[PDB]
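A.B. asks: Structure in structure tokens, see below.
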Amino acid sequence: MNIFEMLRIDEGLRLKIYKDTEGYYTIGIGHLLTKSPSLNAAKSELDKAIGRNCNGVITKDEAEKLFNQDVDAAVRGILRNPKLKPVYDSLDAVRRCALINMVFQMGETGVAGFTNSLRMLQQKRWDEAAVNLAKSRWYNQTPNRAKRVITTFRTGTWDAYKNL
């Protein structure tokens, strides 16, 4: 299993504009288009992103290209972030995937706000960090996905996804 397969399980694939769990306009593999309420603002961002008139719809290929960009940007974002980089560098390969997943869902800024949990991961206190991570709006709002990520940090294995 790898970061791409992981995220593909968590976000799904939709070729028509849709609303995400938070009500925002998204497309493809969890690609946020805008937090704006206008479907029109969404269709415009979409065409801007693809470089064609899409009329709210995209192909598989297009969805996958956006996905490649997004994963790349998530990684680069962690690497440039002074709060995130040290954590990432201290992690093994599987747990690295768990941090990337959080950044992709919630943005650099959002994850960087998990100060205490970040500290526990850095210290390799797996059980403690898992319990701390769960005390968040993130966990309460998307519990099944949060649990999968949390178990990934807890165990350092892909068990939570070997099901799926």
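Header lists the method as X-ray crystallography, 1.7 Å.
Positions of Cβ are set from backbone N, Cα and C atoms, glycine also.
Got these off Swiss-Prot a minute ago, pasting:
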type	residues	note
MUTAGEN	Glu11 to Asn	Loss of 84% of enzymatic activity
MUTAGEN	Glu11 to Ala, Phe, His, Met or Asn	Complete loss of enzymatic activity
ACT_SITE	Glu11	active site, proton donor/acceptor
MUTAGEN	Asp20 to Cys	Nearly no effet on specific enzymatic activity
ACT_SITE	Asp20	active site, proton donor/acceptor
MUTAGEN	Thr26 to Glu	Complete loss of activity at neutral pH; covalently bound substrate
MUTAGEN	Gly30 to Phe	Almost complete loss of enzymatic activity. The enzyme is destabilized by 1.5 kcal/mol
BINDING	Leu32, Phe104, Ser117, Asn132	substrate binding site
MUTAGEN	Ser117 to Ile	500-fold decrease in enzymatic activity
MUTAGEN	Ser117 to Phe	10-fold decrease in enzymatic activity
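In the displayed structure, how are the listed features positioned relative to their neighbours?
C.D. replies: Counting every protein chain shown, the Cβ of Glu11 (mutagenesis position) has 20 other Cβ atoms within 10 Å.
DSSP assigns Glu11 (mutagenesis position) to a helical segment in the three-state reduction.
Secondary structure from DSSP puts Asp20 (mutagenesis position) in coil. The 10 Å shell around the Cβ of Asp20 (mutagenesis position) contains 17 further Cβ atoms across the protein chains shown.
Under the three-state DSSP scheme, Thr26 (mutagenesis position) falls in the strand class. Take the CB of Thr26 (mutagenesis position) and look out to 10 A: across all protein chains shown you find 21 other CB atoms.
A simple way to gauge crowding: the CB of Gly30 (mutagenesis position) has 19 other CB atoms within 10 angstroms, across all the protein chains here.
All protein chains shown were included, and the count of other CB atoms within 10 Å of the CB of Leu32 (substrate binding site) stands at 17.
The DSSP secondary structure for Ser117 (mutagenesis position) is helix. Around the Cβ of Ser117 (mutagenesis position), a 10 Å sphere holds 24 further Cβ atoms from the protein chains shown.
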A.B. asks: How many neighbouring Cβ atoms, not counting its own, are there within 10 Å of the Cβ of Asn132 (substrate binding site)?
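C.D. replies: Its Cβ shell of radius 10 Å holds 19 other Cβ atoms.
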A.B. asks: Looking only at C-alpha atoms, tell me how far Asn132 (substrate binding site) is from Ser117 (mutagenesis position), rounded to the nearest Å.
C.D. replies: 6
A.B. asks: List the mutagenesis positions among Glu11, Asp20, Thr26, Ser117 whose C-alpha is within 10 Å of the C-alpha of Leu32 (substrate binding site), in sequence order, or say none.
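C.D. replies: Final answer, ordered: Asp20, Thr26.
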A.B. asks: Using all protein chains in view, find how many other C-beta atoms are within 10 Å of the C-beta of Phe104 (substrate binding site).
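C.D. replies: If we count other Cβ atoms within 10 Å of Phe104 (substrate binding site), we arrive at 23.
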